[PDB]
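Input: a single structure, listed below in structure tokens.
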Protein chains: 2
Amino acid sequence: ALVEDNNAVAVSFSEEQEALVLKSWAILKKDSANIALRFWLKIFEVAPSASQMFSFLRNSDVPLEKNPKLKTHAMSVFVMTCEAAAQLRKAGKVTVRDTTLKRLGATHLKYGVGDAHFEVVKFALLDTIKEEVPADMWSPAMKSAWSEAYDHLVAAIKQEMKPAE
Amino acid sequence: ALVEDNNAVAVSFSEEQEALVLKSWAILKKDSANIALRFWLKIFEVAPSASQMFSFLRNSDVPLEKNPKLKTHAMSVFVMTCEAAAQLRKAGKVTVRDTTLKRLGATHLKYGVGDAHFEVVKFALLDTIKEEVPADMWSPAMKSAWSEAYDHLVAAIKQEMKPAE
Ligand code: HEM
Ligand code: HEM
């Protein structure tokens, strides 16, 4: 089927699917400061207006945009997506805490984050892993793993953005 | 563009710029069907939710290659965007008949097109072209002539998506 999210319906996310999303994260982990610049400059590239939801460039003294509410948020996508994949395999579904997902719902709704923003971030997510990881650990199998993860994350948050069920 | 913009937008567009657009548009024409098919597939990769605004009942044409709505729309983005090149150059403004620009805004406003979809189409526009023309012919200027034309043709449709103000 093609529903918003599998709340209780059969999602097999194999031990191997999860293995790819962890290992590769671990590689990017090491070069976290740099990749998160290239990840954001890839988003700013596709949809420069997306990077209006934070603020113009002021920290260390350059229009590079070394601001901390980005480096931190870049890490939330990537860490929160790894915690998604990790979840899918054990339970079959995204079960983040109610405070945290209630919280993300209202943040994203307040800042106008639409459907088109979630997908240009996943584009850039995938692209930055493709790009950073060796061409030899990267496969289609690994893009779907992170796709699935992200896809089910964004779906739990988007249901926090509209009224009752 | 902005160097002092109010109601006379400083539209500097050289003949050389229009010359880059048109030469790279000759190439795309020697295989329009297949290139128009790699354009909407680049946008559906970046923003799924985008091609799901053509989505499918009247024509019953579930696949992508199937609906004419996309091939035709790939054409006009490219054709129209090539025409704003010619206009900028020759007039220093998009001179699309006022009626067509008002129909164009009433159509995209009606369909939930924001800045993110206009930019994503431009990113794919520019990846398409980069991918079709010979690595020799492509130059950041050629990329830059096509960004200009598109940006100021979108600014024209946008003006008719917003109050008079
Ligand atoms: C599903 C993927 C994403 C995750 C896991 C995520 C996570 C977070 C988290 C944890 C926060 C912290 C702020 C708070 O909790 O009050 C946040 C803030 C925010 N997010 Fe996301 N986010 C995601 C995708 C996106 C996307 C696609 C956009 C748009 C490009 C976006 C735009 C924002 C904005 C504007 C803020 C507020 C930060 C500020 O202004 O200082 N997020 N996000
Ligand atoms: C400046 C670039 C673009 C050009 C030149 C263009 C041109 C047009 C034209 C001429 C139409 C046909 C209806 C009419 O106006 O009589 C149309 C339809 C449409 N456009 Fe665009 N467009 C552009 C960008 C976009 C973008 C960026 C989106 C969003 C992904 C979009 C989404 C649509 C949709 C959903 C329709 C309706 C199709 C139909 O009614 O048959 N357009 N556009």
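The numbering of chain B matches Swiss-Prot: 2-166, in order.
Placement of Cβ uses the backbone N, Cα and C atoms for every residue, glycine included.
Noted in Swiss-Prot for the protein shown:
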MUTAGEN   B:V47 to N  Prevents subunit association, but has little effect on ligand binding
MUTAGEN   B:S50 to A  Prevents subunit association, but has little effect on ligand binding
BINDING   B:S56, B:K70, B:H74, B:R104, B:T108, B:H109  heme b binding site
MUTAGEN   B:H74 to L  Increases 1000 times the dissociation constant of O(2)
MUTAGEN   B:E120 to V  Prevents subunit association, but has little effect on ligand binding
Take the C-alpha atoms of B:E120 (mutagenesis position) and B:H109 (heme b binding site) and report the distance between them in angstrom, rounded. 14
Out of the recorded positions B:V47, B:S50, B:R104, B:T108, B:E120, which are near chain A, with a C-beta less than 8 A away from one of its C-betas? B:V47, B:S50, B:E120
Going by DSSP, give the three-state secondary structure for B:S56 (heme b binding site). coil
Measuring Cα to Cα, how many angstrom lie between B:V47 (mutagenesis position) and B:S56 (heme b binding site)? 17
Going through the recorded positions B:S56, B:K70, B:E120 in sequence order, which have a CB under 6 Å from an atom of ligand 2? B:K70
On a count of neighbouring CB atoms within 10 A, which of the recorded positions B:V47, B:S56, B:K70, B:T108 is highest? B:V47
So among the recorded positions B:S50, B:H74, B:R104, B:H109, B:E120, who's got the most Cβ atoms within 10 Å? B:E120
Please state whether DSSP places B:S50 (mutagenesis position) in a helix, a strand or coil. helix
